[PDB]
2 protein chains.
Amino acid sequence: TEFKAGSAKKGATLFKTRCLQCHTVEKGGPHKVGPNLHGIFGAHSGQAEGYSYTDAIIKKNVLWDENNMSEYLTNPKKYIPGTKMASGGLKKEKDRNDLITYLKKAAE
Amino acid sequence: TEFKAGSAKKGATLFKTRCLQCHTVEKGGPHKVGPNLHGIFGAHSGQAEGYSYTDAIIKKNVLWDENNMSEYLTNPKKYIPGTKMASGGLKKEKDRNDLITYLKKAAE
Ligand code: HEC
Ligand code: HEC
């Protein structure tokens, strides 16, 4: 791809410091500011049940792959204009790689 | 995405007439001219065990999503120069959509 595996250990702590405020990843984890992310890889954007997403994220209808997820994370609003995710992005590829490595694993 | 679901029924018969010559899709199906495709979505190219792939397909290291799969199928050799898949492609989007719909389903 254009995604290279990194450190899941490193990725777990980036999740905690940059995503945990708004999201859960475990199966059976609740929706918070953002939706629970269990089973996100391979899914299309805006389909978790019982979460109120923006029109923007549903219509973009992104198919979530480690690769896709990387561009999103770099700059969420530049990737999906209209998204309400108020994350300013992970600008370093090395951070994105580690985070994705972790997510790939915990969201399964 | 840029993949719209189609007819799985239609997709099953396109598979039979355009892919079955070289591939199986069922779990536990054998490798033939081409590799068994069970569990291909989400996987990277050239990783089925016990299949001898080209250098080209392993190094391209494509991450298989309905979207990716679509470009491949349009023109395999233009998408992965060096691939030994001797398919000249599915030029109509409507055929690709139906086929992918089917594959999404049977490869699971
Ligand atoms: C609150 C301040 C957030 C932080 C920090 C992060 N995310 Fe987020 N996320 C948030 C919202 C409000 C939403 C919904 C967007 C909308 O327009 O409706 C999202 C959405 C996602 C998604 C898409 C989910 C889907 O399609 O089901 C993903 C993949 C995602 N968020 C991941 C993610 C990661 C990995 C984060 C840390 C780097 C992160 N988000 C931060 C709110 C917030
Ligand atoms: C024989 C004449 C083939 C036909 C007809 C189709 N495919 Fe094929 N496929 C074939 C080979 C020899 C290979 C290996 C390529 C290499 O360079 O090593 C492939 C490979 C695939 C792949 C990639 C598999 C992977 O990464 O594990 C896919 C996704 C694939 N083939 C799909 C596919 C479909 C859907 C077809 C019908 C439209 C089809 N192939 C035709 C040989 C042949």
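We're sticking with Swiss-Prot numbering for chain B, so the shown stretch reads 2-109, in order.
Structure determined by X-ray crystallography, 1.8 Å.
Each residue, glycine too, has its Cβ placed from N, Cα and C.
Swiss-Prot lists B:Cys20, B:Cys23, B:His24, B:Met86 with the feature heme c binding site, giving experimental evidence as the kind of evidence. For the mutagenesis of B:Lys78 to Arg, Swiss-Prot gives this note: Loss of methylation by CTM1. The structure shown keeps the original residue.
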Could you give the Cα-Cα distance between B:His24 (heme c binding site) and B:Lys78 (mutagenesis position), in whole Å?
18
Other CB atoms, at most 10 A from the CB of B:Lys78 (mutagenesis position):
16
Cα distance (Å, whole number) from B:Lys78 (mutagenesis position) to B:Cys20 (heme c binding site):
16
Among B:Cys20, B:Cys23, B:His24, B:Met86, which the record lists as binding heme c, how far apart in Å are the two most distant Cα atoms?
11
Where does B:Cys20 (heme c binding site) sit by DSSP, helix, strand or coil?
coil
Given the heme c site residues B:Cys20, B:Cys23, B:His24, B:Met86, which other residues of that chain have a Cβ within 8 Å of the mean position of their Cβ atoms, reported in sequence order?
B:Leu21, B:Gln22, B:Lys33, B:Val34, B:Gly35, B:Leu38, B:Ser88
Taking the Cβ of B:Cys20 (heme c binding site) as the centre, count every other Cβ atom within 10 Å, in any protein chain shown.
19
